[PDB]
There are 4 protein chains.
Amino acid sequence: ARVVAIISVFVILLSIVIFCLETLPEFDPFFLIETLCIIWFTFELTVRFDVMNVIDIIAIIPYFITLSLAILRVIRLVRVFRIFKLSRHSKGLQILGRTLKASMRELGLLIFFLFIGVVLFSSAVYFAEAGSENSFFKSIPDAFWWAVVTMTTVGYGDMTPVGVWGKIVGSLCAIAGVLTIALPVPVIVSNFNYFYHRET
Amino acid sequence: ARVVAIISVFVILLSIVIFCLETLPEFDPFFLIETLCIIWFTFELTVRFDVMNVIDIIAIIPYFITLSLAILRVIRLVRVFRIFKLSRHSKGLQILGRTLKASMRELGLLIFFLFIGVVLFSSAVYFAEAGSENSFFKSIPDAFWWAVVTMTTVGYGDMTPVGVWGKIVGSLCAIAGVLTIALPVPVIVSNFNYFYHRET
Amino acid sequence: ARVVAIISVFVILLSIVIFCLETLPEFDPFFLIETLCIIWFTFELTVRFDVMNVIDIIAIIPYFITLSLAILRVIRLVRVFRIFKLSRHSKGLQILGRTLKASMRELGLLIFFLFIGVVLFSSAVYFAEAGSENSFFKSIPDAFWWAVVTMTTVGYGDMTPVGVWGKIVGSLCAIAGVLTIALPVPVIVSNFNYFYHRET
Amino acid sequence: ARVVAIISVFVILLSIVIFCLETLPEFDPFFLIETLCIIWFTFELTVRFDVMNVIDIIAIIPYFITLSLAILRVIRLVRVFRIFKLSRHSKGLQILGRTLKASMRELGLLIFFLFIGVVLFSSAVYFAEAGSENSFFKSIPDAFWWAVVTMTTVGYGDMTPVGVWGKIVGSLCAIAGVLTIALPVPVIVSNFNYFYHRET
Ligand SMILES: [K+]
Ligand SMILES: [K+]
């Protein structure tokens, strides 16, 4: 039983590695390993037969579909959901799932505050920069990325073609982003700590 | 009474989308949608007749004004205050408003500490770099942006033309910024959590 | 007695503005305003006659000295200590001073952990990159800045000439920096909140 | 007994300085200082004779080995473990060691969540960008660094050759990284504060 669990974890990790390696530019030996991992996945699934069973289903749907290029890239992407098959073995990942399910309102509030701040500061920086020639931002949607990476403090990069009002707006954006990403997050963190210590 | 609320939210979101799209470079169909959204806004306003009523007023003042380019960009910017019309429907946004109103002293203290740190580290880095040729910063105001994005950890970008003393000042700036943005923020976060859990 | 306080705050702010503006490249009208601010500073000082009196002293020592270029830049820099004359009027800045005085051990521990992490990750990234040609870092001191801005999450900029081991070291540096800047800071924040709420 | 401790701290600091300086491009006077520091290290070790004794051992193994270039760079790197000889004298560093030993599960959970987020967002951004010509990322491993520095908010640099879907994935990556680095860290911080206040 524990040997079967360790085999399952090794097979999931092997499938993740094979995914990532077959995207490498240096590269059957991948398709045979892939079909072996999928044979094990579907054997485990058809022995077992919630969200973990849905994950086990999604873990083989792409392989069985591949037997417009947009749909093809979408399914080759959803082949990455094999990494969530580690949830059945990892207890911290199940705690993270319970936390995400229990703080849905707070995640929505975080996304809402970010949406509002992004629209606000993108409009502000677009209208601050639009008065000049060779404007940095071409539209308000063109500043959405800048606003996201400034509010999250990830950082944009080179802001040299920006003027004084653009930099004033950017300073306000940095401050407001710190605050707005700091307000919902403590509640999610408290939920995680609750579930974690309840488990252990 | 709930269908009217969902229509109001859809109209506010449509006006936000129309704002952002009419700034796009690909672009009457926007002015007719705009005048329809404003007709609904003013109908709701003149049926209703605090800060939310002021927001409802500001949401139509620009449209009615547009019937030096600096004033024009300023009013075309204040057309973005339609996004705060979501406060009447979103409870988290009203909680955020109550939080901001209740932590005014702490917001002022945050801005004050940032002002002091920005002046201090801009002076320090300007005088550290000014001893060389082709100085990175041309004045102490020219380093204000750098100091803001280093204290907020948003990051400046390429700091390669900076010397040893400039980098020592930058290290101190990073540390001091972490601390100063970390001191007022817990109080604002505690106020938000108080109002949020009082509501729910 | 309150008009005198508001005059003092206006004069301190005017001296800060004059400092920052006389560094501008566009620029007696500054030296006369400066000597008026210093006449007021020394009048207030010689009417009054702790750390605030030391600040009042340092606020006029540069003006009275200016009546190798390294010493000159050093004193023209210490002219920035006029911004700490706002401590006598701002209560939050005195709270910040009390906090800094009460968390000296924690500030030293933060600086010590950063020193250790910086030396460690600078050595690691230098020896990871040194095996190649056109190495990004020329010495272990040459990576000190990179390590500081990666541990503080301020960010370095372009890390494209870095290899796989350099990026593994950089990932570890980012994680370890998050942790080490997160460990001492809560104690300083708790001290600040204690002093702040004790005052108010 | 205290003079010997201050000599030991001075010798450790001198060896750290000599390490960092002998990597400088400007540079026996370093090898003689090095052999003196090692003579003191081994004298202290052979007078004393846990993890601190292992550190004292590792602090001289490289010098005694140097009496493929990969092994040589590896040992010249492990010469940096002299900086951990400060643990015997610094109490905060022993507190940090106790904290790291007591929060091993949480450190593993942090690394696990980062691994999962990195694989997820690297796959997502690779498949979002791969539909175009001159793709920014060449493989899913080629986006591992980008995902790490976006989730840690250290920042990547120039993301201009990235498209709309790449920037949507990057926004999600920034948000998810904030959350996942925010969930395990409070427990490690609480452990550190516990050990710190237990000591003092
Ligand atoms: K950051
Ligand atoms: K950053």
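We number chain D the way Swiss-Prot does; in order, the residues shown are 226-252, 277-298, 310-327, 357-489.
Placement of Cβ uses the backbone N, Cα and C atoms for every residue, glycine included.
D:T248 to I appears in Swiss-Prot as a published mutagenesis result, with the remark: In mns; flies display reduced sleep. According to its DSSP assignment, D:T248 (mutagenesis position) is coil.
Within 10 Å of the C-beta of D:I360 (variant position) there are 9 other C-beta atoms, taking all protein chains into account. Under natural variants, Swiss-Prot gives D:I360 to M with this note: In RNA edited version.
The Cβ of D:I464 (variant position) has 22 other Cβ atoms within 10 Å, all protein chains considered. Secondary structure from DSSP puts D:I464 (variant position) in a helix. In Swiss-Prot, a natural variant is listed as D:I464 to V, annotated with the note In RNA edited version.
In Swiss-Prot, a published natural variant is listed as D:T489 to A, annotated In RNA edited version. Taken residue by residue with DSSP, D:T489 (variant position) is part of neither helix nor strand, so it is coil. Take the CB of D:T489 (variant position) and look out to 10 A: across all protein chains shown you find 9 other CB atoms.
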List of the recorded positions D:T248, D:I360, D:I464, D:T489 facing chain A, defined by a Cβ pair under 8 Å: D:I464
Interval of 24 unresolved-in-model residues, reported as the Cα distance (Å) from D:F252 through to D:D277: 11
End-to-end CA distance across 11 missing residues (from D:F298 to D:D310, Å): 12
Distance, D:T489 (variant position) to D:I360 (variant position) (CA atoms, angstrom): 43
Pairwise CA distance, D:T489 (variant position) versus D:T248 (mutagenesis position), rounded so that it is a whole Å: 39
Cα-Cα span in Å, D:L327 to D:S357, with 29 residues unmodelled: 16
Which same-chain residues, if any, lie at least 6 apart from D:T248 (mutagenesis position) yet have Cβ under 8 Å of it: none
Sites among the recorded positions D:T248, D:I360, D:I464 close to chain C [C-beta, under 8 Å]: D:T248
